[PDB]
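The structure appears right after this line, and notes come after that.
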Amino acid sequence: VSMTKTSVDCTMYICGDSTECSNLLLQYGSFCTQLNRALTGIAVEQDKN
Amino acid sequence: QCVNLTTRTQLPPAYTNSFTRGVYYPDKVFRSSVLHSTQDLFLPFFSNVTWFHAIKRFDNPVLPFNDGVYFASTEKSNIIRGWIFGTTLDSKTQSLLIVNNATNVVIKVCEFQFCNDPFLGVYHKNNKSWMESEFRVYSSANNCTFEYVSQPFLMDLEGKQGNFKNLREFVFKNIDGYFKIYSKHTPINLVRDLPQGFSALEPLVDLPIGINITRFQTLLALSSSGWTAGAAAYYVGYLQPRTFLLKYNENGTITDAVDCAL
Amino acid sequence: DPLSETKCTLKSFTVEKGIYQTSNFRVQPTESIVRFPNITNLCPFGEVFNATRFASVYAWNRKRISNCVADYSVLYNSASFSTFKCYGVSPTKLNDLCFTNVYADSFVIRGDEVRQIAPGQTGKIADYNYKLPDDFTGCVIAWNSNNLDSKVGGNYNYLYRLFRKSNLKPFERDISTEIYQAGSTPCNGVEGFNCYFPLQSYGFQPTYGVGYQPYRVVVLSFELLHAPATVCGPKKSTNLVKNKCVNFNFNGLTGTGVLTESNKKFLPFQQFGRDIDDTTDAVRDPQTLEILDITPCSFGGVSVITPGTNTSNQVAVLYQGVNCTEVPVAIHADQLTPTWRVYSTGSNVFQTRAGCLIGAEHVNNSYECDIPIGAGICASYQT
Amino acid sequence: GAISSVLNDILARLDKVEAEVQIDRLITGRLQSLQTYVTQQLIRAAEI
Amino acid sequence: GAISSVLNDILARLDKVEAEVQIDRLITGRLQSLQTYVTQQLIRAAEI
Amino acid sequence: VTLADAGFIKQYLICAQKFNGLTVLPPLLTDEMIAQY
Ligand SMILES: *[C@@H]1O[C@H](CO)[C@@H](O[C@@H]2O[C@H](CO)[C@@H](O)[C@H](O)[C@H]2NC(C)=O)[C@H](O)[C@H]1NC(C)=O
Ligand SMILES: *[C@@H]1O[C@H](CO)[C@@H](O)[C@H](O)[C@H]1NC(C)=O
Ligand SMILES: *[C@@H]1O[C@H](CO)[C@@H](O)[C@H](O)[C@H]1NC(C)=O
Ligand SMILES: *[C@@H]1O[C@H](CO)[C@@H](O)[C@H](O)[C@H]1NC(C)=O
Ligand SMILES: *[C@@H]1O[C@H](CO)[C@@H](O)[C@H](O)[C@H]1NC(C)=O
Ligand SMILES: *[C@@H]1O[C@H](CO)[C@@H](O)[C@H](O)[C@H]1NC(C)=O
Ligand SMILES: *[C@@H]1O[C@H](CO)[C@@H](O)[C@H](O)[C@H]1NC(C)=O
C-alpha cells in the first residue's frame, strides 16, 4: 500500500555543509529544486495511497 | 663464529591446511557492528601451509618471501627466537635481523654477512639450570642503518610439558618501504596441528626499513657440534591479494571473516 | 520571516493553504579547534635543499622525513626556486596539513629536461631512469645550480641512462652497468657492434646556455590521512572544547561538529574511527590520547504551515526530525541559514513525532484533518 | 576521477581555483547518482 | 566529443595522461547511453 | 515485517536527518490509526 517516505536534500547530499560546493551547485540551475520536489511528490503520495 | 650443524635427520617437508587463520586488521581504523569489505594481502583460507620442526630435527631452510608471509609456531620453552629477511644474505646488500634474546628484543638493518646455518644457544650441561650462552648469526655488519631495541626483560628458557600451551602467530609485509609486522598470542591445549577457529592479528610494529626482501629464514634456540634440540614447530603460509569480508563486533574486534574468492 | 521565505520559494506574493518546504537549518560552528601531535623538532630540510653533492638521475638520493614540523611556506616564499609545481596540493595549503610519511627525492638534471619530472610524462628521464606514479601526491621543486658544480672542462660525474630494456615502474631505481643489446646479436663482453654502455654524461661547464645548464631537482612526495601522522605544518594547536559546534582539525581531518567523551573501545594502534556509512565518526586526540565521538552538529529540514495568504499572515514552523531543546541552541549569538528567529520566544511550542512545531496551539479536541503534519497530527486555523 | 571522494579533504588541500575542477567532478557524479535514485523511486512509486 | 569512438585508437594515439581524459568522455557518454536504455526499459517494463 | 523495518530505521521513533541528507518522514496515519480504520 505504501513505502517509507524518504526525503533526500539534494544540496546536503551533493555538497554537505560546504558553501564552496553550494556556490558551484547553483551553476546547474534548478536540478536540486526539481529533485527535492520529485521526492516530495512521492512522499505525499504515500499518504494518498 | 659460524658453524655447520650437519648432525640432523633427512625427510621431505610436511604440509597442512591453514583453516580460517591468518587475518589481521587491514588499516589502523576503528569500526564496530559492521561487515566491512577490504582488498589486501591475506593468507587464503584453507591453503597449504608448509610445516617444520626442531626436535633429531632442525628444520631451518631459506624460504621465499613473495608478497609477504604468515608465520605461526606451536611453542614451549620459547624455541622460535627470530627471523632473518633479505635479498642476498651474503653481505653484498642490506638485510634485516629480528632476534628475541633472553633479555630484550633487537631489530637491526645492515649489510650483514650471515652464517649459513645460524642459531641461538642455551646451556644446561651439568648445571641443572638453562642459561643463554651462544649466538651464531653473522660474522660482520659494517654499513648499519636502522637500529632498534626493546626496553629489557627476562623471558623463560625452560619447559618440558606435554601438548603445546602457546600458539604465536605473525604476519610480515614489505610494502611501500615499510616492513609491517602483525602478531598475536593465544593459549591452546593441542598436540600437533593448527587450532581450528578465528582470531585476528593486531599490528605489532611499523618499521620504515625500505630494503628489498626476497627470502627469509628463522632463528631457533638450541662439543661445538652434537647437541639437544627441544621439541617445537612452525608453519609457513604465503599471503596473496584477496578480497575479504570482515565482521567487526560491538567491541570493534573481528570475530569472523569470508574469503570472497574461496 | 518564514512566510516570506515560502513566498520566495513558491515564487508568489500569495501562498495557498498548506505545509511547505524551506531552507534547512544548521547550527553553525562557534570557533575553530586545531589538534596536531605535540612535537617541536623543525624538519631536516636544510641538508635536503642546501646539500653538499647531489646524486645522478639514475641513482637519485632518497631521504625520509619524520617526527617534525615542516614549515613548507619557508621554502615556497623564497625567490630562489624556478619551479615549485604540485600535483595533489596547492603550495599555499601545505602548512594546513599533516602527513603519514614523507620522502624527499633529489638529483641534478639538464634544464631542458625538467618538464619530464611531472607525473605520467614520457622521455628518457621519465621512461628509463626516474618515473613519478601516475596519481602522485607531492611537489617537484627545481632551480639552476650552474655556479655550484659546473667545471670548465665539464663535470663528468653527472651521468644519466639512455638505454633500458623496458620502461621502469614508478619510484624504481636502476644502478646496472651491464651492456645493452640494441640489434638481434648477443653481446657478452664490455662492448660490441650496436652494443651500448647504457649511461651518458652531461656537459656541465659554467659557460653553457640555460637548458644545457645543470638544474637541481627535489621531489617532495607524501601520503595522507590513513595513519598517525608524523610530519605537520607549524599550525599552532588550541585548547580542546566539547559539546559546542566547532570547525575541528585533528592531524588534517578538517570537519565541523560537536566533540564529546566517547565510550568507544579503540585498540592502542587505532587513531580514527568510522560509521557504517564509512564517514569518520570518532577521533583519538593526538596530545591527550582519549577517544572523542565526532557528531554532526544539529541540522534538519524546515517546513512552514500556512492557512493561505488570503486568510492570515500567521504561520507555524515545523523543524523536521529534531528535538526543539536544540532550537534555543540556535540563539543569534551564532549564525544559521534561517536568519529569521522570532518564534524562539515560544509559549506555543509542541514536540511531535514528526519534529518540533512552533507557533501552533496544541488542543485536546480531535477535529477532521486539514493541513497534514505527520504521525496523526494535523493543523488548521480556528478560534 | 577527483583527488578524493571526501569534500573537506579537497578544500583543505587545494586553493580557490585548483579545487573547483575537483569539486565539479563530485557535483557531476553525485548529481547523476541522485537523478538515478529519483528515477528508480518515481518508477517504484508508480508500482506501489 | 572524444577524438574517436574506437577505444583502442585513443590508447594508441595519445599518451597515458592525455588518453585518460579522452576515455573519461567515452565512459561518461556510454554510461549515459546505458542509463538511457535501462530507464527506457524500466518504463516499458511498467507498461508491460 | 518490523524485523525488516527496524534494520532500515537504524541504518537510515523520532526519526532524524543523516549527514548524507537522507531523512525518513512519518506517515500521516499511525499504525494505531490504520488499526482503528
Ligand atoms: C658449511 O658447509 C658449506 C657447504 O655445505 C660451506 O659452503 C661453501 O663455502 C665456500 C666458501 O667458504 C664456497 O666456496 C662454496 O661454494 C660453499 N658451498 C656451497 C654449496 O654453497 C661452508 O663454507 C661451511 N661453513 C663452515 C663454517 O663450515
Ligand atoms: C598441498 O600440496 C601438495 C603438494 O605439495 C598437494 O598434493 C596437496 O593436494 C595440497 N593440499 C590440498 C588441500 O590440495
Ligand atoms: C652455570 O650457569 C651459570 C649461569 O650464570 C654460569 O655462570 C656458569 O659458568 C655455568 N657453569 C657451568 C659449569 O656450566
Ligand atoms: C659500504 O661498505 C663498503 C665496504 O666497507 C664501502 O666501500 C662503502 O663505501 C660503504 N658505504 C657506506 C655508505 O659507508
Ligand atoms: C564486548 O562484547 C561482548 C559480547 O557482547 C561483551 O560481553 C563485552 O562486555 C564487550 N566489552 C565491553 C568492554 O563491554
Ligand atoms: C639555504 O641556505 C641559505 C644560507 O646559506 C639560506 O638563506 C636559505 O634560506 C637556505 N634555504 C633552505 C631551503 O634551507
Ligand atoms: C489536555 O488533557 C490533559 C489530560 O489528559 C491535561 O493535562 C492538559 O492540561 C490538557 N490541555 C488542554 C489545553 O486542555
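Since chain C takes its numbers from Swiss-Prot, the residues it shows come out as 294-676.
Header lists the method as electron microscopy, 3.2 Å.
Cβ from N, Cα, C; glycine included.
Cβ neighbours within 10 Å of C:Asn331 (mutagenesis position), excluding its own Cβ and spanning all shown chains: 10. While the structure shown retains the original residue, Swiss-Prot records the mutagenesis experiment C:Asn331 to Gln with this note: Reduced viral infectivity.
Here C:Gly339 (variant position) comes close to no residue that lies at least six apart in sequence on the same chain with a C-beta under 8 angstroms from its C-beta. Under the three-state DSSP scheme, C:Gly339 (variant position) falls in the helix class. Per Swiss-Prot, natural variant C:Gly339 to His is noted as: In strain: Omicron/BA.2.75, Omicron/XBB.1.5, Omicron/EG.5.1.
Sequence-distant contacts (6 or more apart, same chain, Cβ under 8 Å) of C:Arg346 (variant position) comprise C:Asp442. According to DSSP, C:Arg346 (variant position) is assigned to coil rather than to any helix or strand. Where Swiss-Prot documents C:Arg346 to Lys as a natural variant, the accompanying text is: In strain: Mu/B.1.621.
For C:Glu484 to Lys, Swiss-Prot lists a natural variant annotated as follows: In strain: Beta/B.1.351, Eta/B.1.525, Theta/P.3, Iota/B.1.526, B.1.1.318, Gamma/P.1, Zeta/P.2 and Mu/B.1.621; May enhance affinity to human ACE2 receptor. The number of other Cβ atoms within 10 Å of the Cβ belonging to C:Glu484 (variant position), over all protein chains shown, comes to 9. Following the DSSP three-state reduction, the secondary structure of C:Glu484 (variant position) is coil.
Sequence-distant contacts of C:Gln493 (variant position), defined by Cβ-Cβ distance under 8 angstroms and a gap of at least six in the same chain, are C:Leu452, C:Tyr453, C:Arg454, C:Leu455. Record note (Swiss-Prot) on the natural variant C:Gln493 to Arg: In strain: Omicron/BA.1, Omicron/BA.2, Omicron/BA.2.12.1.
For the recorded site, C:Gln493 (variant position), the DSSP three-state label reads strand. Experimental mutagenesis at this site is recorded by Swiss-Prot as C:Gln493 to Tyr, annotated: Reduced host ACE2-binding affinity in vitro.
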Check your understanding: Taking just the CA atoms, what is the gap between C:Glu484 (variant position) and C:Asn331 (mutagenesis position) in Å?
Key -> 58
Practice item. Select, from C:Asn331, C:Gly339, C:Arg346, C:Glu484, each of the recorded positions with a Cβ positioned under 6 A from at least one atom of ligand 6; if none does, say none. Key: C:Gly339
